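Report on the following structure.
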Amino acid sequence: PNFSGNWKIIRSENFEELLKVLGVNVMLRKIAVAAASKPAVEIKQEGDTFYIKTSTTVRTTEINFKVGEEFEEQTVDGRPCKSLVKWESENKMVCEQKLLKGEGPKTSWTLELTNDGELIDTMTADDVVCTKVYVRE
Ligand SMILES: *C/C=C(C)/C=C/C=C1/N(C)c2ccccc2C1(C)C
């Protein structure tokens, strides 16, 4: 199925805690979890090729990738990483990340589409999991 769309957040669980495991200091966390930082996600999918733009009121970030091909992005806390996405199933992709420099928590993300059209974004840092759920506007 098709991940394309303009997605708006309807659920967010455990995001502040993910930030703590990543070592984001408290001043930045308050900003990051504020409504001004609420994410909107735009996806354009063509087969295995994806464009994903994630924007807030003050920030915008775009990734471009094809499933199975390595690309560069940033960890949630903004460290450059090499990422690789694979299909876990027909409706679910999983991305492993490796830091370009230094050491840190093991991080990953997954995106999956439910039959009822919800987009579930899961982010992990070691033993902590954050889940965000979106629907199409
Ligand atoms: C991933 C979530 C981020 C970056 C921010 C979300 C913040 C909020 N806030 C402050 C809020 C208040 C009411 C309902 C929903 C939210 C949301 C989780 C968007």
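Note that chain A is numbered according to Swiss-Prot, with residues 2-138 shown in order.
Heads up, header says this was done by X-ray crystallography, 1.8 Å.
The backbone N, Cα and C atoms fix where each Cβ goes, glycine too.
Going by Swiss-Prot, these are the annotated features:
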{"type": "MUTAGEN", "residues": "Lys21 to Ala", "note": "Loss of ligand-induced nuclear import; when associated with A-30 and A-31"}
{"type": "MUTAGEN", "residues": "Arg30 to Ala", "note": "Loss of ligand-induced nuclear import; when associated with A-21 and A-31"}
{"type": "MUTAGEN", "residues": "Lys31 to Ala", "note": "Loss of ligand-induced nuclear import; when associated with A-21 and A-30"}
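Most Cβ neighbours within 10 Å among the mutagenesis positions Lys21, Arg30, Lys31: this distinction goes to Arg30. The distance from the Cα of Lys21 (mutagenesis position) to the Cα of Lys31 (mutagenesis position) comes to 11 Å.
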